[PDB]
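Asker: Supplied in structure tokens, the structure appears directly below.
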Amino acid sequence: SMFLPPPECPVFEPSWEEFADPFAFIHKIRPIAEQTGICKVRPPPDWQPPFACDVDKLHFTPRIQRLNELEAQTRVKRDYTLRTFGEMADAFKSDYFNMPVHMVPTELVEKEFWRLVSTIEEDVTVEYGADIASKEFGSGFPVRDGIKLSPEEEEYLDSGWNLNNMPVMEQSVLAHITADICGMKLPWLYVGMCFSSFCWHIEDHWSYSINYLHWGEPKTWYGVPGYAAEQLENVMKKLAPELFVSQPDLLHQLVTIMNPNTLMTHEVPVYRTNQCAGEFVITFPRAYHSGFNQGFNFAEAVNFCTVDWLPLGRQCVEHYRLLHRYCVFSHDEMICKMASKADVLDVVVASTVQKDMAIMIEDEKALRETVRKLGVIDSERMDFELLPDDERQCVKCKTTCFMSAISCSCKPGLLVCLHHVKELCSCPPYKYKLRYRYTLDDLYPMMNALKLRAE
Ligand SMILES: O=C(O)CCNc1cc(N2CCc3ccccc3CC2)nc(-c2ccccn2)n1
Ligand SMILES: [Mn+2]
Ligand SMILES: [Mn+2]
Ligand SMILES: [Zn+2]
Ligand SMILES: [Zn+2]
């Protein structure tokens, strides 16, 4: 009546043979799971990564969170010990419900969450932990350290489902990427409590994400399939226009809490699940998702990109361009980097990169012809990858340049991508320079190397 729980998302229970290769399994479940945006994965019963930590020696700075529906929160992120946070968290929930913490039904917490975030009179604030793996935090999974690991810990060091290993495996396209994008290859750690929430969002560059709940009380998820993303955005734009005004950078992007029933009322397909300890949740490209924690828990998450994602990654950067949204990295730079490493690429990877590069080259070919007809004649090679990101963004659309850009001596340091030549300055195009990374004659052999590797 008040709150109608969305239908359950798919739950997979792979055999050991299926589970062995994470990328093969994800590709297998993709036709099913991409229709729901999110899915849950229960590992084989004996796949049990050991969790060991001193609750007194793990410190982290908590972030404070107000729980109001449609209220703006920043998309990106005192001092607790893990023990003191746990004691705070446990006391909060038990006091909130006047019940032993482990006796509060998950359906009730869900019901109550959507009540309190909607009620203006309620002024509930909670805290959470969200941080990259550091020497003060550290992954929940076993990692190699100079100290001595137990045989059980060594058993899960090179596991495909050890979230530290996923970004650097052969079937992932971020295996040989150079530029430091710490947010997209390093796992994040999340310490949650009752009602602590993550707002509606999609991952950077429409990448996958995989989440593992190491221990604690469940994490409640809501998911929307990739094909319904723009439908969701139109709904939220009409109800919360503040989230759609342009921002100075990525650190200022706004997100919010919204009842899934509101989305469902506007015919947006929403699915739910309760992620329990020891279970994986996987989010698919452009799959909007949000949720909250049932109680004190500890989760670890990392982004990743498969060969299936590559053409979507290009579409995303194009979408970023239309929105004047900042990139985390240059998609074209990634592609050309992989091309320069063709001989050591996985053969299926090489084949997929080849296809994307062909599109890249033909688009670049047309763009350069266009700007030449605009009067830009002079040109010089430029190593874009050497520039800091904020020193090679298009003035107009904020895209990260790599293949090419336009410069003018009248605006030293300023660049525009080839889509926005008319946005650089007021001086005539013959004063401009085409700054390019590769000639067309450089690019075709690079793509040929990929073709040979793919055979
Ligand atoms: O809660 C979990 O276990 C993970 C939920 N997923 C989150 C959680 C999360 N949090 C950090 C930022 C944030 C923003 C607003 C409210 C709460 C939080 C805490 C969780 N951030 C992100 C994020 C950020 C940037 C790009 C892509 N994803 N994803
Ligand atoms: Mn409220
Ligand atoms: Mn996220
Ligand atoms: Zn000028
Ligand atoms: Zn531009």
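Numbering starts at 1 and runs along the chain as displayed.
Quick check of the header: X-ray crystallography, 2.2 Å.
Note: Cβ is positioned from N, Cα and C throughout, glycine not excepted.
As listed in Swiss-Prot for this protein:
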type	residues	note
DOMAIN	9-50	domain 'JmjN'
BINDING	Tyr128, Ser209, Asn211, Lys219	2-oxoglutarate binding site
DOMAIN	155-321	domain 'JmjC'
MUTAGEN	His201 to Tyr (Swiss-Prot position 499)	Abolishes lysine-specific histone demethylase activity
BINDING	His201, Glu203, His289	Fe cation binding site
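Looking at the shown structure, can you explain where the listed features end up?
Answerer: Broken down by DSSP into helix, strand and coil, the domain 'JmjN' (9-50) contains 17 helix, 6 strand, 19 coil.
In sequence order, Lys219, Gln275, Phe280, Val281, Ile282, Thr283, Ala299, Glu300, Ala301 are the residues of the chain that are 6 or more apart from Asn211 (2-oxoglutarate binding site) and have a CB within less than 8 Å of its CB.
Other Cβ atoms within 10 Å of the Cβ of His201 (mutagenesis position) number 15 in total over all chains. Taken residue by residue with DSSP, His201 (mutagenesis position) is part of a strand.
Counting only same-chain residues six or more apart in sequence, the Cβ atoms lying under 8 angstroms from the Cβ of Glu203 (Fe cation binding site) belong to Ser209, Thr283, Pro285, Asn303.
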Asker: List the residues in the vicinity of the Fe cation site, defined as same-chain residues other than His201, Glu203, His289 with C-beta within 8 angstroms of the site's C-beta centre.
Answerer: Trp200, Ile202, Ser209, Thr283, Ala287, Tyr288, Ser290
Asker: Running a distance check here. Ligand 4 versus the recorded positions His201, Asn211, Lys219: which have CB less than 6 Å from one of its atoms?
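Answerer: Cβ under 6 Å from ligand 4: none.
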